[PDB]
Amino acid sequence: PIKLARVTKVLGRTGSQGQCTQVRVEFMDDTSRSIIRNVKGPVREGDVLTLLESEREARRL
Amino acid sequence: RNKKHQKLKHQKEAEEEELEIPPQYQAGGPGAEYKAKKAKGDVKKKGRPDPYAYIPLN
Amino acid sequence: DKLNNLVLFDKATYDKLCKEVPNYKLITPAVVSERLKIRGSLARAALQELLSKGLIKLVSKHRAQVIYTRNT
Amino acid sequence: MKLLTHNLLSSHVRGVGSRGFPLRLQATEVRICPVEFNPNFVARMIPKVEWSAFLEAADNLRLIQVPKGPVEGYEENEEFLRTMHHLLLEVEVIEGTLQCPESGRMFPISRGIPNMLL
Amino acid sequence: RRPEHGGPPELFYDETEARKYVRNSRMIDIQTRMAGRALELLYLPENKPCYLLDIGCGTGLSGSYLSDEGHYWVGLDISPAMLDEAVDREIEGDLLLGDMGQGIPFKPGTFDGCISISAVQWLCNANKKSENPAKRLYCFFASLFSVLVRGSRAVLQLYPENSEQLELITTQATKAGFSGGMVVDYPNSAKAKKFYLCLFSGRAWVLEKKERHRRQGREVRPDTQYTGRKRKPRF
Amino acid sequence: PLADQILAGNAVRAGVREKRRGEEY
RNA sequence: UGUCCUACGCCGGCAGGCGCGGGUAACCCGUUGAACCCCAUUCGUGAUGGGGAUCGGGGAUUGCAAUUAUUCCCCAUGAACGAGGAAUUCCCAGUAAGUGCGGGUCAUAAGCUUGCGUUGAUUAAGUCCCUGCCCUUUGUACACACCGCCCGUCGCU
Ligand SMILES: Nc1ncnc2c1ncn2[C@@H]1O[C@H](CSCC[C@H](N)C(=O)O)[C@@H](O)[C@H]1O
């Protein structure tokens, strides 16, 4: 199912060339879940994202 | 600056082959004369045929 | 393959355009050219010919793009 | 399709290797495409192939009129070589089906390329 | 930058890409030229109609060359659109819509030779998660080694983006049973940098003492051309 | 601290880099 | 920028000729009437009115001298070229790119190299994956070194 979720805080640029951003993401329908996601493109606090499959958390060192 | 780029790109090619070789032995069993001093390119010779490079596989 | 758009109107083509063109909801030399197999000059000339009879409504005109619509 | 290529064909399935050959052929559209007759290629492909594969594939493709044994020679018998050249290199089954005997997976010959996907 | 970097080979080479491929004049020229060097580099029996395997036929450009030389062949391709336009070009050799990394489905010892023009550089990039570059290359090379008549050479024209690509290809080939090497025709030349993995299936003592005394830090005679030279015969 | 080492090894560094790129009368 | 830059008048269709003026210069070319751009016409997916190379003839100009075409003008011919397997260059805002105009080299080139304006963006505000350079620690891994095998068989003088 398609899910929607607000960015809370950005953790920082991740990836080999710094092409992704690791970020703290929380849902709006239930403002209790809190996940780590990695995104492509410029992000800031207050952006809201369309998550296709909202189970796993992103992971990069 | 692009010359050093190209030259040690070829050097890394050679080193990665030479470091492939020992685990290749363990787990299992180039244009030098054709280089032109005056210019970048590939000059024909009469004693030897048209330019090539043979790197044998083990 | 190679397009073979006609340069002067045949009888059947002229009849079907005179009874079909004033209701497309889009009248432009390119679209009538591609659906009637007509070279663009002949399609253009037919379009101001149909505008001359009052059957066709112009909405804007340009040196690159002139666009029409039906009356009602 | 060429009969020689399909009768040297096998199955790429991991389990059935390497004994899944031969394929059991099927035909629904047969055409004849002319191919240059080089008798050297014929005389070199004659010792290569199993002839019982020709028997079973021709019986799959409804045809019986083939030589029953290995026709070995110095390219002097024009009529055997010509007919068997017609059978392999010129008879083309444009549309058809294939099934592996040891897996059952289906491969459609669809004008005129069979499919070999997972 | 690179067609390979785009992504999955089938998805990249769609109907649009296939149309532009045969429309490209360079493609026609460079591919026929590379197939000529390929058939020459692999030492096929002279004056003998051969039986090669087109591992990357695509539009049937290399295949049409083999047809003109009189060598019958079988094509293999992951792009459906490219194989459609290859059969629209009416090539003599048979075609087969299959994956190289998956495995070539022919009797061990069937093809006397194999032509692969720009197709093996696509096997070093995992386009899917299940895809494993090393495994895919190895499986393909092992299948080719068996399918190829033990002894016949399989020329493999490739376009490496780095040394890691070449390294992987070579290791997975040598451990599969493929022996030979790589002929980089015109290696210095960049527009003619053609990598073809040909793979068949079958006084000095006085100088040292003076340097010793120099390192010991005492006064040493300056080094000239008369350092060690026989003054005379001795009776 | 072992918790700090594991958390820092599992997270990404961020922050410090200063890039220098680029009327009244 | 200019004592070769040129206004103006006449002739020729065009390269170009004749005469008469200004400028040693924010004074004259020059209110530098530039090109892209804008408006209107024709062309219709066709190696075609796209593309212009290579050629045939004629005219003019600079020079002692133009032949192997100095250059320019007119008429004719309309080649490859269908967006480039593959190596790679430069670049973060009036910037890239599109588009014209000047200076130096010059009896005449256009072709180099330097500047200028006009129209005006896509992506990005990051990283050490490749490359270059700089540091710190280290010489423990691999290599070099050390030891060992140092290829075996028969045949005559
Ligand atoms: N795993 C794979 N299995 C089969 N074909 C593959 C493949 N990876 C790439 N290819 C093929 O590689 C080709 C690249 S182009 C090959 C055609 C060749 N240059 C010629 O014209 O002669 C594509 O046609 C694609 O189908």
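Quick reminder: no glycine exception, Cβ is built from N, Cα and C everywhere.
In the shown protein chains, 21 other C-beta atoms lie within 10 A of the C-beta of D:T5 (mutagenesis position). Listed in Swiss-Prot as a mutagenesis experiment, D:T5 to A is described as follows: Abolishes interaction with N6AMT1, METTL5, TRMT11, THUMPD3 and THUMPD2. Reduces interaction with BUD23 and ALKBH8. Reduces expression of exogenous TRMT112.
Among the mutagenesis entries in Swiss-Prot is D:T5 to R, noted as: Loss of interaction with METTL5, THUMPD3, THUMPD2 and TRMT11.
Packing around D:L9 (mutagenesis position) is summarised by its Cβ count: 26 other Cβ atoms lie within 10 angstroms of its Cβ, all protein chains included. Annotation note: D:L9 (mutagenesis position) sits in a strand segment as assigned by DSSP. Record note (Swiss-Prot) on the mutagenesis of D:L9 to D: Strongly reduced ability to promote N5-methylation of ETF1 together with HEMK2/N6AMT1.
Where Swiss-Prot documents D:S10 to F as a mutagenesis experiment, the accompanying text is: Abolishes interaction with THUMPD2. Increases expression of exogenous TRMT112. No effect on interaction with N6AMT1, BUD23, METTL5, TRMT11, ALKBH8 and THUMPD3. In sequence order, D:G17, D:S18, D:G20, D:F21, D:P22, D:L23 are the residues of the chain that are 6 or more apart from D:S10 (mutagenesis position) and have a CB within less than 8 Å of its CB.
For the mutagenesis result D:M45 to A, the note given in Swiss-Prot is Abolishes interaction with METTL5 and THUMPD3. Reduces interaction with ALKBH8 and THUMPD2. No effect on interaction with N6AMT1, BUD23 and TRMT11. Reduces expression of exogenous TRMT112. The Cβ of D:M45 (mutagenesis position) has D:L4 as same-chain neighbours under 8 Å, each 6 or more residues away in sequence.
One entry in Swiss-Prot concerns the mutagenesis experiment D:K48 to A. Its note says: Abolishes interaction with THUMPD2 and THUMPD3. Reduces interaction with TRMT11, ALKBH8 and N6AMT1. No effect on interaction with BUD23 and METTL5. No effect on expression of exogenous TRMT112. When secondary structure is read from DSSP and collapsed to three states, D:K48 (mutagenesis position) falls in the coil class.
Among the mutagenesis entries in Swiss-Prot is D:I113 to D, noted as: Strongly reduced ability to promote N5-methylation of ETF1 together with HEMK2/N6AMT1. Neighbour density for D:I113 (mutagenesis position): within 10 A of its CB lie 21 other CB atoms from the protein chains shown. A strand conformation is recorded for D:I113 (mutagenesis position) in the three-state DSSP classification.
The distance from the Cα of D:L9 (mutagenesis position) to the Cα of D:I113 (mutagenesis position) comes to 13 Å. Between the CA atoms of D:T5 (mutagenesis position) and D:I113 (mutagenesis position) there is a gap of 12 Å.
Cα to Cα, D:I113 (mutagenesis position) and D:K48 (mutagenesis position) are separated by 24 Å.
Neighbours of D:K48 (mutagenesis position), defined as other CB atoms within 10 A of its CB across all chains, total 14.
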